[PDB]
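Student: Please read through the structure below; I'll follow up with questions.
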Amino acid sequence: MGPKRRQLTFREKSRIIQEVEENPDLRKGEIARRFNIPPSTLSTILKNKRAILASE
């Protein structure tokens, strides 16, 4: 119990980008709530996913 509503931590957010961009034919919002939350914070982190993991 933590996110499941609006946002989450940058560490688990990276895992979301790996399971949301890997599937080329699945929904972005559906995949988000599938293991985390709606397409609210997962939609913005899906476009700049490389910008958040740029430091590495």
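Placed from the backbone N, Cα and C atoms, the Cβ positions cover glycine too.
Take a look at what Swiss-Prot says about it:
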type: DOMAIN; residues: 2-52; note: domain 'HTH psq-type'
type: MUTAGEN; residues: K4 to Q; note: Abolishes N-terminal methylation
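Mind mapping these onto the model and telling me what they sit next to?
Tutor: For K4 (mutagenesis position), the same-chain residues lying six or more positions away in sequence with a CB closer than 8 A to its CB are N36, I37. Mapped onto three states, the DSSP output places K4 (mutagenesis position) in coil.
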